[PDB]
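Structure record follows, encoded as structure tokens.
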Amino acid sequence: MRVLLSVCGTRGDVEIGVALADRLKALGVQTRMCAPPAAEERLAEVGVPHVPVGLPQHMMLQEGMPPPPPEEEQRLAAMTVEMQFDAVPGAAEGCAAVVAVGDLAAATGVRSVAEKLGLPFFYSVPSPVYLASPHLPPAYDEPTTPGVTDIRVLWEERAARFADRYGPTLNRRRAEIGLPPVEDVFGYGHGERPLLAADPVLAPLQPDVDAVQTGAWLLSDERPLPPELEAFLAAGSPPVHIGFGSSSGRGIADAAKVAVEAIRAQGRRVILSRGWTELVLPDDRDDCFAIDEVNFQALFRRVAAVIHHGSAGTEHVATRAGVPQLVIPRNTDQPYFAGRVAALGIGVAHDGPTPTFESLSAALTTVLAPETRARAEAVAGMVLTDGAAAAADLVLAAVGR
Amino acid sequence: XXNXXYX
Ligand SMILES: Cc1cn([C@H]2C[C@H](O)[C@@H](COP(=O)(O)OP(=O)(O)O)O2)c(=O)[nH]c1=O
Ligand SMILES: *[C@@H]1O[C@H](CO)[C@@H](O)[C@H](O)[C@H]1O
Ligand SMILES: [K+]
């Protein structure tokens with residue numbers, strides 16, 4: 001038996017897919033993953049066959065860049081849907097089910113091919129702000145009607161906008177392969193019942209939502225830290241780690257610079273993850289260390305604190321690692337996750353994406369307080385629910401039926 | 001969409 005995983009997203013979505021692939025493997029089920037070209041290294045690492053779909057990393061926009069002209073936005077919107085119909089049929093060969101993660105629009109195309117081939121389809125989201133309800137506003141991933149804060153309206157408008165932008169292409173491609181048109185375009189990509197791949201304590205499913213909370217989808221990262229990093233950690237006190245994952249733009253470079261300054265102001269060493277936009281340290285003093293891709297599950301248990309962007313994966317990893325967290329939210333579901341770190345008492349939710357030496361220092365002081373550490377350690381034991389295992393069973397149960 | 005953001 002083989003399951004097709006389709007990911008249209010960043011590092012975080014790829015890792016969510018990798019985690020499921022790992023649980024399926026343990027069950028004796030093969031997997032194949034359609035993912036952006038940038039997933040190549042990670043997929044090669046875990047031995048999951050990769051079917052490249054989407055633009056390469058060097059064609060990715062960065063926070064701060066001007067939006068593309070409407071004609072170009074429309075072209076990308078159509079591409080997002082059309083690349084699924086072109087690539088999923090081939091990738092689905094010999095598969096019994098299909099699990100999509102990431103972009104909803106891409107998901108409508110994936111579900112359509114699955115529907116054509118008569119294969120069960122599942123879609124997961126990394127947080128409750130991607131599930132429509134009157135309780136939480138949608139993820140901050142697109143501009144919304146100026147002045148509107150009403151949760152219900154934001155969702156209704158988000159859905160209408162989505163249907164209008166992708167509906168025509170979706171339904172045209174569907175018709176070309178004999179499928180009747182989809183009327184509820186926004187709902188269609190979520191599948192019959194979307195899976196909330198997030199921890200029930202860290203990110204609890206809100207009421208009035210028809211979804212299955214499986215728990216976060218993570219694998220036991222066994223990768224060892226690189227020798228040079230293992231040495232740095234030994235030759236000194238527990239440093240503070242800075243990392244903003246798939247974030248981009250000059251804002252994070254500035255934030256990182258301020259973070260190093262503040263960390264030093266508290267007499268602590270620094271470890272800086274370069275990220276794909278290659279963030280750089282202020283100087284070469286031996287009190288700091290820059291790193292590229294590293295096992296965070298391992299690293300996070302050996303640091304005094306972590307400063308990050310608040311994306312689902314990095315926060316879950318930090319949360320189960322029991323390390324105090326300083327969250328500097330920038331977009332999508334990050335303000336939500338930052339608020340979660342605040343509510344659980346495991347760190348500080350910095351107020352906004354642009355920290356100053358003052359605000360960062362105040363937050364850092366709290367984050368490094370013994371109370372916070374004790375609290376983080378405690379909470380770490382409440383977020384162990386194995387989502388991938390729960391998800392894999394749902395998938396198999398569907399194939400069984 | 002299909003190349004990041006956020007705008
Ligand atoms: C950057 C980076 C990420 N990670 C992994 C752990 C997380 O579960 C996973 C996804 O994190 P996530 O923050 O959700 O992704 P993004 O930054 O794209 O929003 O990335 C590492 O293990 N090491 C690294 O160096
Ligand atoms: C990348 O952005 C998509 C939206 O188009 C979101 O669904 C993913 O979770 C995110 O990583
Ligand atoms: K995110």
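Keep in mind that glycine also has a Cβ here, set from the backbone N, Cα and C atoms.
Now, the feature entries from Swiss-Prot:
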BINDING   A:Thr10, A:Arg11, A:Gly12, A:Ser246, A:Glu293, A:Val294, A:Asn295, A:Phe296, A:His309, A:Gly310, A:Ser311, A:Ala312, A:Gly313, A:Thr314  dTDP binding site
BINDING   A:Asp13, A:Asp103  beta-D-glucose binding site
BINDING   A:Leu76, A:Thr80  devancoaminyl-vancomycin binding site
MUTAGEN   A:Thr10 to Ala  Strongly decreased activity
MUTAGEN   A:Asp13 to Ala  Abolishes catalytic activity
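Structure with Swiss-Prot features highlighted.
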residue: A:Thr10; record: mutagenesis position; CB count, 10 Å: 21
residue: A:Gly12; record: dTDP binding site; CB count, 10 Å: 20
residue: A:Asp13; record: mutagenesis position; CB count, 10 Å: 27
residue: A:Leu76; record: devancoaminyl-vancomycin binding site; CB count, 10 Å: 15
residue: A:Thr80; record: devancoaminyl-vancomycin binding site; CB count, 10 Å: 26
residue: A:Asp103; record: beta-D-glucose binding site; CB count, 10 Å: 23
residue: A:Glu293; record: dTDP binding site; CB count, 10 Å: 15
residue: A:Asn295; record: dTDP binding site; CB count, 10 Å: 15
residue: A:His309; record: dTDP binding site; CB count, 10 Å: 24
residue: A:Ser311; record: dTDP binding site; CB count, 10 Å: 26
A:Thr10 (mutagenesis position) in three-state DSSP notation:
coil
Length of the line joining the Cα atoms of A:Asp13 (mutagenesis position) and A:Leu76 (devancoaminyl-vancomycin binding site), in Å:
20
Considering only the recorded positions A:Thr10, A:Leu76, A:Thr80, A:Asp103, which residue has the minimal Cα-Cα separation from A:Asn295 (dTDP binding site)?
A:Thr10
Nearest to A:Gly12 (dTDP binding site) in three-dimensional space, by Cα, is which of the binding-site residues A:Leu76, A:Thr80, A:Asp103?
A:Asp103
Ten-angstrom check, please: count other Cβ atoms within 10 Å of the Cβ of A:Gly313 (dTDP binding site), all chains counted.
25
Which ones, out of the recorded positions A:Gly12, A:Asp13, A:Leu76, A:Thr80, A:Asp103, A:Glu293, lie near enough to chain B that their C-beta is under 8 angstroms from one of its C-beta atoms?
A:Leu76, A:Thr80, A:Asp103
Which recorded positions, if any, among A:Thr10, A:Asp13, A:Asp103, A:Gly313 have a Cβ under 6 Å from ligand 2, given in order along the chain?
A:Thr10, A:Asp13, A:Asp103
Helix, strand or coil by DSSP: which one applies to A:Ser311 (dTDP binding site)?
coil
When the Cβ positions of the recorded positions A:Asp13, A:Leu76, A:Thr80, A:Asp103, A:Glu293 are compared with the atoms of ligand 1, which fall under 6 Å?
A:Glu293
Using C-alpha atoms, which one of the recorded positions A:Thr10, A:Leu76, A:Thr80, A:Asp103 comes nearest to A:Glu293 (dTDP binding site)?
A:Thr10
Which whole-number value in Å describes the distance between the Cα atoms of A:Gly313 (dTDP binding site) and A:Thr10 (mutagenesis position)?
11
Between the Cα atoms of A:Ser311 (dTDP binding site) and A:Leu76 (devancoaminyl-vancomycin binding site), find the distance and write it as a whole number of Å.
24
For ligand 3, pick out the recorded positions A:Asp13, A:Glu293, A:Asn295, A:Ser311 that have a CB under 6 angstroms away from one of its atoms.
A:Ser311
Any idea what the Cα distance is from A:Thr10 (mutagenesis position) over to A:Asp103 (beta-D-glucose binding site), rounded to a whole Å?
10
C-alpha spacing of A:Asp103 (beta-D-glucose binding site) relative to A:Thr80 (devancoaminyl-vancomycin binding site), in angstrom:
9
